[PDB]
Amino acid sequence: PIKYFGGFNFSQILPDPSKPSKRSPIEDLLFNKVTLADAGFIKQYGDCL
Amino acid sequence: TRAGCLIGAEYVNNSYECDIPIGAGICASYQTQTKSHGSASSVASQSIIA
Ligand SMILES: *[C@@H]1O[C@H](CO)[C@@H](O)[C@H](O)[C@H]1NC(C)=O
């Protein structure tokens, strides 16, 4: 529950509880960058209607 | 489900290991349910559970 590991800050790579996809900030950045074809999220990709 | 429309299977809120991958985070199997308190082998619906 606590995230102190001697000073090594893993916040940028640990999952973000304050987001719906629960991706890490670095994971969120990576998913936002690669979006030429993939929408970056699967809110509507499940049915594509 | 995101994979599509599943017919003949009932959703289970519990989490077992995946036997037959349906897709999009869903897996199905053949299960005999005695929890129905009636007929175990012949459950009230089709015996396929996702
Ligand atoms: C123990 O680790 C916690 C984080 O879980 C930290 O806040 C605290 O300073 C540490 N204390 C000692 C004595 O190492």
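FYI, residue positions are counted from 1 along the chain as it appears here.
Looking at the header, which is where the method is noted, we find electron microscopy, 3.2 Å.
Cβ atoms here come from the backbone N, Cα and C positions, even for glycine.
One natural variant named in Swiss-Prot is B:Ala9 to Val (Swiss-Prot position 653), and its note says In strain: 19B/501Y. The C-beta environment of B:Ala9 (variant position), restricted to residues of the same chain at least 6 apart in sequence and closer than 8 Å, consists of B:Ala28, B:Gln46, B:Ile48, B:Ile49, B:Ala50.
In sequence order, B:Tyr16, B:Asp19, B:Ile20, B:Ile48, B:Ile49 are the residues near B:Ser29 (mutagenesis position), counting only same-chain partners six or more apart with C-beta under 8 A. Here Swiss-Prot describes B:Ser29 to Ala (Swiss-Prot position 673) as a published mutagenesis experiment; the accompanying note says: No effect on O-glycosylation by host GALNT1.
Under DSSP, B:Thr32 (mutagenesis position) is assigned to coil, being neither helix nor strand in the three-state scheme. Among the mutagenesis results in Swiss-Prot, B:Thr32 to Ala (Swiss-Prot position 676) has the note: Partial loss of O-glycosylation by host GALNT1. The residue drawn here is the original one.
Within the same chain, residues at least 6 positions away in sequence whose Cβ sits under 8 Å from that of B:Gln33 (variant position) are B:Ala40, B:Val43, B:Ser47, B:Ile49. Quoted from Swiss-Prot, the note on natural variant B:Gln33 to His (Swiss-Prot position 677) is: In strain: Eta/B.1.525.
Cβ neighbour count for B:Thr32 (mutagenesis position): 12 (other Cβ atoms within 10 Å of its Cβ, all protein chains included).
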